[PDB]
Amino acid sequence: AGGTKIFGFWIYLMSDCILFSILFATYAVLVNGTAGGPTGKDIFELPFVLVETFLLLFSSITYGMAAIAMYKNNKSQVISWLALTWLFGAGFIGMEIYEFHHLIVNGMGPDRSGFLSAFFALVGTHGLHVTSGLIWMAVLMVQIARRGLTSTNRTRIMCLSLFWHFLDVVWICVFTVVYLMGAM
Amino acid sequence: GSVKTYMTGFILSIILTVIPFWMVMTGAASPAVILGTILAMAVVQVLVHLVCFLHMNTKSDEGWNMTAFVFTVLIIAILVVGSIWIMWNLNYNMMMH
Amino acid sequence: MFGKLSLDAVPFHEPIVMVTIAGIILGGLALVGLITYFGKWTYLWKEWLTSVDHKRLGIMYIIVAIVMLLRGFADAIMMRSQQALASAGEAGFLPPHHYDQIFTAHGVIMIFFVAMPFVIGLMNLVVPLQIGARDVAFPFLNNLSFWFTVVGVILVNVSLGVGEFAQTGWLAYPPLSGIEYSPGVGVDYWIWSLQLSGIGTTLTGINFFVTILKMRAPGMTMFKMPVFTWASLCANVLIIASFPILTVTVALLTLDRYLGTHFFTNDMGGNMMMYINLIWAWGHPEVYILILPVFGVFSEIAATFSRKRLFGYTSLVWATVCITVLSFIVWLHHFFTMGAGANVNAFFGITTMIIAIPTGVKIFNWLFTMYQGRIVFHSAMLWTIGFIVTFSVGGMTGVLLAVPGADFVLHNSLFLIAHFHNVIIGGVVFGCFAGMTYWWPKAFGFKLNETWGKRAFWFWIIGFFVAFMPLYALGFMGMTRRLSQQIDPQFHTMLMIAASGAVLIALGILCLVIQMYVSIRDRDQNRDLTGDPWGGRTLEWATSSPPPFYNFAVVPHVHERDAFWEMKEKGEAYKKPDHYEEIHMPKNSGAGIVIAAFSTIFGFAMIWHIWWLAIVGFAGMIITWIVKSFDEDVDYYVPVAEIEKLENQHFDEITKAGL
Amino acid sequence: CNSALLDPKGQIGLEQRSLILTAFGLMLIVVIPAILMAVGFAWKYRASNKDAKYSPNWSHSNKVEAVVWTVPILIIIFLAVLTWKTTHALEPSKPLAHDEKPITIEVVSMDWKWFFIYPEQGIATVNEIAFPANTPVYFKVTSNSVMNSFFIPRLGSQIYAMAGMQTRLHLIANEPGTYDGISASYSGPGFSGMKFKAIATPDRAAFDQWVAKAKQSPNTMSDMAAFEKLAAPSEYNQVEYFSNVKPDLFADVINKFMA
Ligand code: HEO
Ligand SMILES: CCCCCCCCCCCCCCCCCC(=O)OC[C@H](COP(=O)(O)OCCN)OC(=O)CCCCCCCCCCCCCCCCC
Ligand SMILES: CCCCCCCCCCCCCCCCCC(=O)OC[C@H](COP(=O)(O)OCCN)OC(=O)CCCCCCCCCCCCCCCCC
Ligand SMILES: CCCCCCCCCCCCCCCCCC(=O)OC[C@H](COP(=O)(O)OCCN)OC(=O)CCCCCCCCCCCCCCCCC
Ligand SMILES: CCCCCCCCCCCCCCCCCC(=O)OC[C@H](COP(=O)(O)OCCN)OC(=O)CCCCCCCCCCCCCCCCC
Ligand code: HEM
Ligand SMILES: [Cu+2]
């Protein structure tokens, strides 16, 4: 019942991990495809990515404490630990929006230099998943505030636990292949 | 308790992110020692996040939930290495020789 | 109203389109008028459209596939008519603007909306019955997956009347499908039909993977499963691992045309060879998604109508697991002529012929299943014998194409065209009609007409051979695919035979319609009363015909392969339980239709650049998803009064008919 | 039997006819007995045949399942050794060993015609090539537009034509004649008329009188302004000759996508 949905969501993340690997394969082909424009070393600010990496890492341990609080019967502390990992994920999204707004205004959008197309399609598709999990987190927070730690709400916490920790696993592959390999 | 697995897997992923970042931001006199350790610490930190955060187990769905992950790693490795190998030969050809 | 919709988008002054526009508008209004005449709107809702029953959803998949089979055949009969007129020097009907939409739409409809729903609808009806399950693992997700496929067939059909379809071929290769060589809405129709229907089949593969692994009967291990369940398990693995490749590849084409990005462009660092690498990394696992459950269909039919156990179960199982891994390492054989090295071409040429080894083990294991049986020549057994002859010819042809040096003269020929119509018509279409004939009494309670089912076979067999063995000869003569105008006169008299063979295939489709009419007209005389019209071996035939909507009052205990056959030989399986308990069943939901109704609004607005409507359409899919999460009445319990009523009416049919 | 692939006129076509024939004959040792068993077992083991042995519980034999795995394995083993050897011998962009100093012809696919450049002769043609028989021909193939496929079916292999990219093809003609070439990859509305003639001359004197004929034209190709005038979208083009060409025009077509 509950464990069938949790196993079934794990199979979806394995298809979602295949989805990200096509974006990684497209980036590796197109990384040297700069059309006389900027390369990775001219664009990537590595102090900025280190703050973005630690915000997604802080939201992973904050969801882990929310699941720990779900394995006691403290409904209030599941909410409080879910309130913080929403803030760290909104900080992560707000920095990626600031990163993309700096490129688009300064003429380095996706419509220029198809290295920049593969950059925007990998970092942007990751941030669309973080935005999708941020909406799911706020819908879950108002369900637990209204109904409590019911059996259906407990399964939805463990389904989003799989989703949220997977986005931090993908980001380890993102900042290594894109940012750290690009700024060598 | 189970805080200890979350806390160790958080301390470890702090170390496994600072060291690859400090090498590029400093320079470390070797692009090949940098590239090896960056991909090594990326793989190790992915393994830390599966064990500590996702709680990957060999006995979780009677063997499944683990073989499903091992299968897709092989599919990802076939798709990524295969497409890179194909596109490298397609781009070494189609050149003005 | 807004966007690029202009009322000059409707193809006026084009009679071959406007006649088929009025044939669907008046055809749809006549169909709408019958439902309100007989008062069946409250019955189609609450029993069929909102149904989370896998038996109801499996039937509706096949109804969509049969209806789309008529449209995908009616334009293939126009290509045979045009190619027979273009040779012998006539610029007849179908100008190249008109003709190039037709092979693109024929490829899209017949793959995605004919072959895919027929294979999925056979797995929907049968697989929960074979494993002793009462429903699929995620029943609301199964209903939502059907309606995403309906959104795909709506968007392709409105491109006939509102805009035009793509003119790029069925896989929409780059720059020809780019925004500077295809500036119109045709590729946008192709993009959003495949995107919205493609997320529906991804949820189908997840649903049947968890159903086979978790929802099995007690005692049924993996190597006691039916072979059709094994084939459905491996086919759904390929759906989970390859339909994400299609989702990214079409979305990267979407960003190229809408946002002006450079992925597969010619100029600004884009690589158009990356798409052809990516679209065939999905492309070959798709053709093994189609042929794997057909292999499972033919294994159950050959065991049933030989009255003999299936030969080499373990070899047949491990040949299926061999194919589902080997399907991901062969995809470069579709672009041997692109210009990769000899090492890359010979590697993927060698491993393409490795996948022919487990297919030959499957073929010969069916041959020894009927090596010492008592073969009853049913209609479904006729499709099985005809598959082995036809698929062996077409499979042998593809291994010839798997040699790269041989493929350098046969790439994109009519030899290639005749190859994959030999393994889809020969394999998938024959397997879909065989499983339709086999599982018709289980789905509906009465048997199909045996006389008209055999006549439909004899027109689909060598009527296919008149249609496509000339294209083998034309592929040697040098005729390439997608040829429309001023075809060489030496290709005439061989395009004339191929056109005559399509008329025989048309008579087999007509014989299928007569077979469906006569069976419904005479259903009270050909009723299936015991639930086992043949001598069936798997657990589906332990139920009544049609099954009691929970499939099983008590879930059966399995001890061996062919669980219903071993029960019959021990005198069991017509055993009345002394008591019953209530069955926890899911409820029907109006969402999933509402989620798909906003998705076809979202898809239509993205095609025509109506951005306020696409925001409203996309927000509708998300708010309906959110408001479905707050619903708490998702389940109910079937009372023991309803179970005992439905089982005592099955256990006197057993008594009044002998057993 | 006389059908442009079973009757080829080039060495690459003749080596591919033997490759098609030996592959087809190899697969027939397992496909003919499969079809014969599909009909023979259906007839001998009918339900109405009361003389045949009936074994309903026989589902496993080690010797039967050994042969069912071995003989498909052994055929593919012979077919993979053949596939490896012939892919490294019939590969395009592998020059043919003739010591005849091959003629290089540069091929540009347009909408919807074939543009041919003869860079060592200073000649360009549309929808017609000529070359001597028994001399190798080095084809450098590119696109100005969407992807095409350069195919002369009676002479040998095909290769894709892609914009900004340079594929290579080597062919030879063992007999004089004229061979119809086509585009083998669909490229738009005018794709059905992308047909050219490929004349293999009896000797080099007839090739020298075709090059001298093709430089009596008043039309030139001396700039990229004249190229983009000719690269305008057109259908079912006649054979056209250009007497003067730009000395490195083929690289300029590639460089308008790679720069
Ligand atoms: C569901 C349909 C389907 C099936 C079953 C197959 C099965 C095969 N496909 Fe056909 N493919 C299919 C659908 C397509 N393939 C295509 C294109 C295609 C091409 C590209 C050629 C080109 O682009 O120029 C090659 C090389 C093949 C090879 C094969 C091989 C070797 C098999 C093998 O799996 C067949 C194995 C079966 C055999 C061999 C017979 C059974 C064995 C017997 C009887 C005894 C054993 C014999 C031996 C071991 C030799 N496929 C295209 C082209 C799309 C397009 O271009 O637009 C489509 C749709
Ligand atoms: C191009 C952009 C497209 C974006 C489309 C999708 C994103 C929009 C926002 C979606 C997020 C809102 C989710 C709804 C919140 C409520 C969900 C919930 O509580 O359900 C939990 C559910 C467990 O199931 P159950 O408990 O039965 O609940 C049934 C729900 N009806 O658990 C579930 O299984 C349901 C929740 C799963 C959510 C999956 C996350 C979607 C990720 C989308 C990726 C977007 C980008 C893709 C890239 C395109 C290709 C390159
Ligand atoms: C809106 C604009 C766009 C339009 C696009 C089109 C939308 C897609 C619609 C597809 C949905 C599929 C519809 C499926 C309806 C199936 C109804 C059916 O089969 O009912 C038969 C019913 C069976 O009777 P019963 O005795 O209960 O038999 C037990 C079987 N388990 O027998 C009965 O006694 C009931 C008799 C009434 C049934 C009449 C309904 C006719 C079938 C509906 C239309 C199907 C054909 C066209 C589908 C187009 C698909 C693209
Ligand atoms: C998928 C490939 C492409 C990826 C990008 C776009 C899609 C993102 C969304 C994918 C979500 C997948 C979730 C799968 C979970 C499966 C296991 C599971 O937990 O299922 C739970 C539940 C099924 O529960 P069930 O028992 O059927 O009944 C529920 C009653 N409330 O399941 C549910 O009810 C939740 C799932 C149903 C709702 C999904 C429908 C919305 C999808 C809209 C996509 C919008 C895309 C638009 C943009 C274009 C794309 C580029
Ligand atoms: C494993 C195999 C899976 C097969 C999947 C399904 C594919 C074919 C779909 C058709 C089969 C469904 C019909 C049989 C169901 C039972 C019908 C039934 O019970 O009869 C009711 C009704 C007339 O009976 P009535 O007088 O109301 O009362 C008697 C009830 N016993 O009888 C009727 O008249 C009902 C009419 C229902 C048919 C409408 C469905 C449309 C789908 C047709 C597809 C296209 C056919 C080609 C064009 C046909 C039109 C010329
Ligand atoms: C039943 C009789 C059928 C006939 C007579 C027929 C006829 C044709 C013809 C004439 C072509 C184009 C050949 C060319 O380009 O020269 C074609 C292409 C194609 N057919 Fe069929 N077809 C039939 C069934 C099917 C089925 C059942 C499928 C299922 C998958 C299918 C899939 C395709 C595809 C994918 C293409 C290539 C699309 C393209 O060229 O872009 N066909 N068919
Ligand atoms: Cu393939």
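Residue positions begin at 1 at the first shown residue.
Technique stated in the header: electron microscopy, 2.6 Å.
The backbone N, Cα and C atoms fix where each Cβ goes, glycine too.
Going by Swiss-Prot, these are the annotated features:
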- C:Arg71, C:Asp75, C:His98: ubiquinone-8 binding site (BINDING)
- C:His106, C:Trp170, C:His421, C:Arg481, C:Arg482: heme b binding site (BINDING)
- C:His284, C:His333, C:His334: Cu(2+) binding site (BINDING)
- C:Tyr288, C:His411, C:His419: Fe(II)-heme o binding site (BINDING)
- C:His54 to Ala: 50% quinol oxidase activity (MUTAGEN)
- C:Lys55 to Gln: No effect (MUTAGEN)
- C:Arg71 to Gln or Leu: Abolishes quinol oxidase activity (MUTAGEN)
- C:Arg71 to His: No quinol oxidase activity (MUTAGEN)
- C:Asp75 to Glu: Very similar to wild-type (MUTAGEN)
- C:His98 to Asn: Abolishes enzyme activity (MUTAGEN)
- C:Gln101 to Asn: Reduces quinol oxidase activity by 75%, decreased affinity for ubiquinol-1 (MUTAGEN)
- C:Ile102 to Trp: No quinol oxidase activity (MUTAGEN)
- C:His106 to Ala: 2% quinol oxidase activity, loss of heme b, loss of heme o, loss of Cu(B) (MUTAGEN)
- C:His284 to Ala: 1% quinol oxidase activity, loss of heme o (MUTAGEN)
- C:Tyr288 to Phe: Great decrease in activity, 100-fold decrease in heme b-to-heme o electron transfer (MUTAGEN)
- C:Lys362 to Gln: Abolishes quinol oxidase activity, 100-fold decrease in heme b-to-heme o electron transfer (MUTAGEN)
- C:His411 to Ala: 50% quinol oxidase activity (MUTAGEN)
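Neighbours of the heme b site: apart from C:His106, C:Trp170, C:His421, C:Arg481, C:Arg482, residues of the same chain with C-beta atoms within 8 angstroms of the site's C-beta centroid are C:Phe103, C:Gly107, C:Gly169, C:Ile417. Excluding the listed site residues C:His284, C:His333, C:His334, the same chain places C:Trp280, C:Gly283, C:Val330, C:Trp331, C:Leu332, C:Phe335, C:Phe348, C:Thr352 with Cβ atoms within 8 Å of the centre of the Cu(2+) site Cβ atoms. With respect to ligand 7, the recorded positions C:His54, C:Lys55, C:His106, C:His284, C:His419 contribute C:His284 as residues with a C-beta closer than 6 angstroms to one of its atoms, given in sequence order. With a CB cut-off of under 6 A applied against ligand 6, none of the recorded positions C:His54, C:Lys55, C:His98, C:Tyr288, C:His333, C:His411 are retained. In sequence order, C:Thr20, C:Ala74, C:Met78, C:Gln101, C:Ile102, C:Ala105, C:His106, C:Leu160 are the residues of the same chain, not among C:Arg71, C:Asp75, C:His98, whose CB sits within 8 A of the CB centroid for the ubiquinone-8 site. Distance noted between the C-alpha atoms of C:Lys55 (mutagenesis position) and C:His333 (Cu(2+) binding site) is 38 Å. Rounded to a whole number, the C-alpha distance linking C:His284 (mutagenesis position) with C:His333 (Cu(2+) binding site) is 9 angstrom. Look at the Cβ of each of the recorded positions C:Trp170, C:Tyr288 and count the other Cβ atoms within 10 Å; the largest number goes with C:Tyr288.
Distance noted between the C-alpha atoms of C:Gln101 (mutagenesis position) and C:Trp170 (heme b binding site) is 9 Å. Taking each of the recorded positions C:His54, C:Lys55, C:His98, C:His284, C:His333 in turn and counting other Cβ atoms within 10 Å of its Cβ gives the largest count for C:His54. Of all the recorded positions in the list C:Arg71, C:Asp75, C:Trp170, C:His419, C:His421, the shortest Cα-Cα distance to C:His54 (mutagenesis position) is found for C:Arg71. DSSP classifies C:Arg481 (heme b binding site) as coil under the three-state reduction. When Cα-Cα distances from C:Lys362 (mutagenesis position) are compared across the binding-site residues C:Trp170, C:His334, C:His421, C:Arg481, the shortest belongs to C:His421. By a Cβ separation below 8 angstroms, chain D lies close to these of the recorded positions C:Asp75, C:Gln101, C:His411, C:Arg481, C:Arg482: C:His411, C:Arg481, C:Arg482.
Residue annotation for ubiquinone-8 gives C:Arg71, C:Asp75, C:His98. The furthest Cα pair among them is separated by 16 Å.
In terms of Cα spacing, the binding-site residues C:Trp170, C:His334, C:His419, C:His421 that come within 10 Å of C:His411 (mutagenesis position) are C:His334. Separating the Cα atoms of C:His333 (Cu(2+) binding site) and C:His419 (Fe(II)-heme o binding site) is a whole-number distance of 14 Å. Long-range Cβ neighbours of C:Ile102 (mutagenesis position) (same chain, at least 6 residues apart, Cβ-Cβ under 8 Å): C:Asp75, C:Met78, C:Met79, C:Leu94. Taking only the Cα positions, the spacing between C:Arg482 (heme b binding site) and C:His106 (mutagenesis position) is 12 angstrom.
A C-beta separation below 8 Å, combined with a sequence spacing of at least six in one chain, links C:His106 (mutagenesis position) to C:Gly72, C:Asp75, C:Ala76, C:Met79, C:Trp170.
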